[PDB]
Amino acid sequence: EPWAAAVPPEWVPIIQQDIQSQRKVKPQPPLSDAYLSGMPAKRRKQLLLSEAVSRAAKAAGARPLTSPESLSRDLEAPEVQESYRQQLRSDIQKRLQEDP
Amino acid sequence: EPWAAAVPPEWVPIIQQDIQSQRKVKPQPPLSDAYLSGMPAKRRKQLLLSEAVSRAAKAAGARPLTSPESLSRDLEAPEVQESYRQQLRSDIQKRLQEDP
Amino acid sequence: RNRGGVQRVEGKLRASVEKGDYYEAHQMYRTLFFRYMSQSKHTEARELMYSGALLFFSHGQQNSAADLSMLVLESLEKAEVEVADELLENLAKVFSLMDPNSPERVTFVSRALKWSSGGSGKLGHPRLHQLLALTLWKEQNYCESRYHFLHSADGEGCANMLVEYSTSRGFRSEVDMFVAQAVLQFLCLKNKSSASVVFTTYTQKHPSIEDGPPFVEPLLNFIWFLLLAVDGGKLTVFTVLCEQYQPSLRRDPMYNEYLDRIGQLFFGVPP
Amino acid sequence: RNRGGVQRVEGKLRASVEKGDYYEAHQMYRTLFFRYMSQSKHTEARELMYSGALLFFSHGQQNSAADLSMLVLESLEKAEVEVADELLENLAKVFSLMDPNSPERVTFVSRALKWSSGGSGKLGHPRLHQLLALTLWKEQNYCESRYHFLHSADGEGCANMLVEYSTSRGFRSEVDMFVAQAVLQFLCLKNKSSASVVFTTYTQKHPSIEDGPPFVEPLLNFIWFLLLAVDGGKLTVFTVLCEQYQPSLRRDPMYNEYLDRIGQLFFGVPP
Amino acid sequence: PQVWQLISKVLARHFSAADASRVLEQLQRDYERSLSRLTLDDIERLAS
Amino acid sequence: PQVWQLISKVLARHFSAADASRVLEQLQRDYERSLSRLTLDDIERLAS
Amino acid sequence: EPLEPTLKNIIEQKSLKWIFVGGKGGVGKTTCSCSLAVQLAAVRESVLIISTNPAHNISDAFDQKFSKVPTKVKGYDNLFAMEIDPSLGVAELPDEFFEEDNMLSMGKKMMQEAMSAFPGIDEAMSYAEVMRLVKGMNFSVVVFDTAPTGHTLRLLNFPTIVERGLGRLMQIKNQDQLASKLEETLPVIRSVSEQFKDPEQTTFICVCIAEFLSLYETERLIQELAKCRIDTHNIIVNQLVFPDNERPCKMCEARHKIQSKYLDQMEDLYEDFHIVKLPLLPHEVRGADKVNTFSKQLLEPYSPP
Amino acid sequence: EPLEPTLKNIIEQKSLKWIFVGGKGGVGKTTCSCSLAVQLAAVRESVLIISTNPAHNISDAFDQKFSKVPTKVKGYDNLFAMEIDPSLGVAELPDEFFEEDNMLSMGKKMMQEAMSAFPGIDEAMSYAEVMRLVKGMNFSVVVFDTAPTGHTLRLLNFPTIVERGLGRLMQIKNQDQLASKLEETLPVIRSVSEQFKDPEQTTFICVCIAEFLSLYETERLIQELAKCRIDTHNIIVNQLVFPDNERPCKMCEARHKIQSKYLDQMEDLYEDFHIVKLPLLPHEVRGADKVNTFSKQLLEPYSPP
Ligand SMILES: Nc1ncnc2c1ncn2[C@@H]1O[C@H](COP(=O)(O)OP(=O)(O)OP(=O)(O)O)[C@@H](O)[C@H]1O
Ligand SMILES: Nc1ncnc2c1ncn2[C@@H]1O[C@H](COP(=O)(O)OP(=O)(O)OP(=O)(O)O)[C@@H](O)[C@H]1O
Ligand SMILES: [Mg+2]
Ligand SMILES: [Mg+2]
Ligand SMILES: [Zn+2]
């Protein structure tokens, strides 16, 4: 290849492999905050449903027909929504499993 | 005259006199500071020769051939210049005489 | 019992005044004023403060008396007491009793004027302005006396003060110009009747001015015609008078802008 | 006689320390420091302050010891003492003895670094940076330890600390990226030899990295080739390496700007 | 039973069909993004 | 004897003819203006 | 009939959060404030003491140096102390990876240099710490060892003027990303102002000695506080002298006469105020033990044996 | 061997113009400053005393209220007193002849309203009065009854920072008629700074009591003054207690023990300082007569009978 001319010949082989490997490696997963601490960027890596639904509506600009206050009242976090809260706990446990 | 039409007829005579007198009255002399105190303007109404001569040169932009410091030294306020200082005193006395 | 402290404080204040401990009496006056105000006894507090200020003035305690007078003004302000002639006379007496050169007077008057009808024009009752002007004239503070007279509503005493000021200080040729200035300033203050009375009195009483509406001085005739036109309100007459007398009006340039207000004020001249 | 006061003060300080009146001893330490400085006895003042700070640290007087350490730094600054390894070790010991979370350390180090060759780059002797980094690593303050190592000149201990930090905190897939970040930052600091040694040591010693310059990880091979190119200084090689490895360099976007500096720094790339 | 059933049945009474569907899918997208980018700090925050 | 003689003879040694004449006439103009506009306050200032 | 001459109300008023100790200089603001904080620490879950006075003495009062960040006071478990720092936030160590933005560098340099020595910086920094606390709520109550009457009054006025200025600004907001920061500050600003103006949330302890200067400085301070509408319903008379009739001396007798005169004046003047009287002690009131002993009588009405 | 324990040097140093009295609060700054001014009035042609402390007490000290403009002190012919005014220059009565310029009206309104209550206004106004004096030179010498150590140090630093800022501005002058005003101020600014930094022109009197807090506050004040390079070569130990061996009492004995300890510490610490010792008096030090009597011993080394 053209670029191979500039680099020394013995660098030429490995690079191709690195290129070939590079085309199949799955993109970088979200980084560890420990690593990010070494960079000045302020990037980083909604448990409660009322605010999650409000954010979804805001990002979609959906107009609640009755009211958003009713939406908040419709639950008040009862046992059938505690179902969802421990569903969240389980989901983040599975996340941790995939990142041990 | 044209302006006489607007004003009442009996005002007409006197005004002419005031006009005629007005053309001969010598302009206003400098006002008394007492009078000027009644107006917000900061107008108002060089005893020593060194600074007077410096001001004259500045207003004329004259370049002293030898030096201005020499000009100041040339007098140092001796008796022959005390002549000028009491000449000043006499001149302001005459001023006061004309304004008693 | 709870109130007993105030009575004991008042008795101690009386005793201290008797002993001549004037500064301690001043401090206890302040304390009593604050205690009374906390009880909403505005009238009693003001009367006590006035009596204390008068007493301190009588004994030469200038600074203490000024502080107590300022407390009196504070009492007037906080209680929103409606302006009354007696209170204005009281404040005028206090102002007179002060040291003329002391800055407190400046602080006092500015406040006092700001109190009396403080919502519009620093006017209050022009009675207060008249009293201050009379006090200054007796003190021979001609500048401030004239200023207050101009802001006052009394023209007769104003004219007499102007005559005295011109004779004592005014030059030979400024006699007419003084009254012209005062009259134009009155008109700038929108007080036509004051201007009329002051001009009439000044012309009648001034020794160097010959009696008769047909005055020799062109400026006096111009002022008379200007007053008559303002009574009429005809803009054309005002313009004619201004134009024909321009040589006299140029005697002091500022007259011109005064006229600019006058035409705007009494003849509908747009700004 | 005039000097007798200082000796009596020193004796009283010794007595107070014996009695355990630690705060009074701290105050008298301050007084003695100022008296000595007024006499230009900079060395004696600094030694006394260091001894007092060590003693206060031994007894748990954290705030007093920090204040005395700051006075030591003031003595170093005012006397313009040339940086020496012993003084740097002394300051490092003082910093270690401090409470890790106390703000004084931040104030101390910033000052201490600002003292040692305060005219350029906060460098001083990178020996000081190495000592601070080692102390933090022993404290397991990995972030600040890494920062100082990057500003230090020791790569071997730096590499060991990076290995420990990655194993303890780094994810499974970030192992190569940690060393890549450190190496690129070293190059951004213009320290090529530090980058070479740290990369070599990290690759050799890390359990999850297979020995051999032909590393399986594309990023490690890219870093090795980049180091070799920087040794060569050929811009075309740098551009080729950056282009061919773009998928790996995109793993953390910021790498790119690091390269922008590297090309500017080691390959004459205009800014 | 699971999150989506709960939210769909709750929002079927207060949003329009299009609005409810958009809200639900936006919530699912946000949840997927949060799960993807979850880190330890998120785990401690949840534990608290 | 009078001001003008003094100043002219003093300035005849240090200014050019044109410069000396201009300085002298400017001084005379300033003196005339000061005399014209003199008031009492000037009299007290001089007395001090 | 009169209010109990003790700070018992302060202890019993549990809602009380911000406590200010002030008065004429040298009367004992530091010692009395430390005593009050110690007494509170036996009731509240956690109490802080802040030496807003630039001439910090709490370190000397408790015989234990304190940093600019709260630190537990030796001998206590829930009592903390701090001294306000006039200097602005320290400069973080630059990364240096990229050439620093000179504009921000010099802006922060001037911020940390010029206003650090400005005359009004001390009170402003105290106010900033108050804002930090209103954001934190870490401590149950906080006791301020304020500077003398003048600067303490300046500090107490500062929230009002700053809130008024921010309100004006928000009126002028319509006529460049700082708007969000202003809107973030303004809630904290009204919060601090409201808490200071609420008697149930705060109170000012005026500490004074039985003397003309101290007495009338305290009177002026009380009137100024009333103007600021800060509740103040107790005074601490300090350094009183109680002669011993067994072996009296001229100095103590005359001092007692003067103090009795001015204390009668105080009691007459300050009805509806808990006037707690603190005797002069023959030993330095420094250290946890001595301070606690002094506070014990600060709460129990002292009476000479 | 030691320096004479009197302010005799202050009196004899005739070139001295600006005298600062400061220290811990309540030590006697006001009384000692008034005494020093009274002593000076018997030597200098005319002496002024300025109560820069917002909690002005010179009125109480001399038992005669003083305005914000110098006023002759009762009982003296060349002694004047004043209290600094935090408020800015009053608004002159508008003529009203013409509609007022709203821009200037509101500018002056804000000038007189906002910064009037700003925390740093007091020291700034004191500095402004210092500038006025450096423009006037009406009084031979001026004695400042400064606030406690912190704010006094702030005031003493203010000239340096303001002069530095004006120098920076003049450097930036090249990059709208205010330039002349800045150039008019700058001479006065270097004049005040130079006078403050000149020992022959000024000196700081540190007044303290024989106690730990006062002692070490005074030490910190002295060190800060040395940092500001303001000459200070005398201390005023005040409120000392001298027991009477004839009929001693426990309180006086213990207080004397404490004061003797801390005074020995002072003498050891403050070599090359005229340490003048002022006993506690059994009568209020107020009024011209009492103040003069107190000053008499302020100059003659007090020794118990
Ligand atoms: N009741 C008391 N008995 C004995 N000594 C006391 C008493 N109260 C205060 N002191 C001592 O008097 C001196 C002045 O008290 P303190 O320093 O607490 O005053 P302050 O109001 O905090 O002063 P500043 O305004 O200067 O901060 C200190 O030595 C203090 O120890
Ligand atoms: N030597 C003394 N003997 C007796 N009383 C004294 C003595 N010195 C001062 N006092 C009194 O002690 C109190 C405190 O003194 P003073 O008010 O002068 O202090 P200060 O330093 O000016 O205070 P502040 O910093 O509050 O202005 C006053 O009542 C004063 O009269
Ligand atoms: Mg204190
Ligand atoms: Mg004082
Ligand atoms: Zn006794």
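Sequence positions for chain H are given in Swiss-Prot numbering; the residues included correspond to 16-190, 210-339, in order.
Method of determination (from the header): electron microscopy, 3.4 Å.
Any Cβ shown, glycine's included, is placed from N, Cα and C.
Around H:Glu245 (ATP binding site), the C-beta neighbours below 8 angstroms that are at least 6 residues distant in the chain are H:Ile292, H:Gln293, H:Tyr296. Taken residue by residue with DSSP, H:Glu245 (ATP binding site) is part of neither helix nor strand, so it is coil. For H:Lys39, H:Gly40, H:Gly43, H:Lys44, H:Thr45, H:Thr46, H:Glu245, H:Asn272, H:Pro313, H:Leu315, the entry in Swiss-Prot reads ATP binding site.
Marked as Zn(2+) binding site by Swiss-Prot on the basis of experimental evidence: H:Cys283, H:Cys286. If you draw a 10 Å sphere around the CB of H:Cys286 (Zn(2+) binding site), it holds 21 other CB atoms from the protein chains shown.
Here Swiss-Prot notes a mutagenesis experiment, H:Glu114 to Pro, with the remark: No effect on interaction with GET4. No effect on tail-anchored protein delivery. In the three-state DSSP scheme, H:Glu114 (mutagenesis position) falls into the coil class. In sequence order, the list of same-chain residues 6 or more apart from H:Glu114 (mutagenesis position) whose Cβ falls under 8 Å from its Cβ is empty.
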The answer for which recorded positions (H:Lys39, H:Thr45, H:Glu114, H:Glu245, H:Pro313) have a CB under 6 A from ligand 1 is H:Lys39, H:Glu245
Residues H:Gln190 and H:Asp210 bracket 19 unmodelled positions; their Cα atoms are separated by (Å) 12
Rounding to whole Å, the Cα atoms of H:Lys39 (ATP binding site) and H:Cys283 (Zn(2+) binding site) are apart by 28
Among the recorded positions H:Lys39, H:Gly43, H:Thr45, H:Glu114, H:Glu245, H:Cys286, the ones with a Cβ under 6 Å from any atom of ligand 2 are H:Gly43, H:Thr45
Among recorded positions H:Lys39, H:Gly43, H:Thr45, H:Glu114, H:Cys286, H:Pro313, close to ligand 4 by Cβ (under 6 Å) are H:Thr45
Quick tally, other C-beta within 10 angstroms, H:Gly43, H:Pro313; top of the binding-site residues is H:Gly43
Near ligand 5 by the Cβ criterion (under 6 Å), the binding-site residues from H:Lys39, H:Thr45, H:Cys283, H:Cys286 are H:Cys283, H:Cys286
Long-range Cβ list for H:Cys283 (Zn(2+) binding site), cut-off under 8 Å, min separation 6+ in sequence, same chain only, gives H:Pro277
Pairwise CA distances across H:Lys39, H:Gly40, H:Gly43, H:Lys44, H:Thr45, H:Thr46, H:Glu245, H:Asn272, H:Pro313, H:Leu315 (listed as binding ATP) top out, in Å, at 19
If you count the other CB atoms within 10 A of the CB of H:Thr45 (ATP binding site), including all protein chains displayed, you should get 27
For H:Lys39 (ATP binding site), the number of neighbouring Cβ atoms whose distance to its own Cβ is within 10 Å equals 26
Whole-Å Cα distance, H:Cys286 (Zn(2+) binding site) to H:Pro313 (ATP binding site), is 12
For the recorded positions H:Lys39, H:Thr45, H:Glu114, H:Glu245, H:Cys286, H:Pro313, proximity to chain G (Cβ under 8 Å) holds for H:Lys39, H:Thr45, H:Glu245, H:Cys286
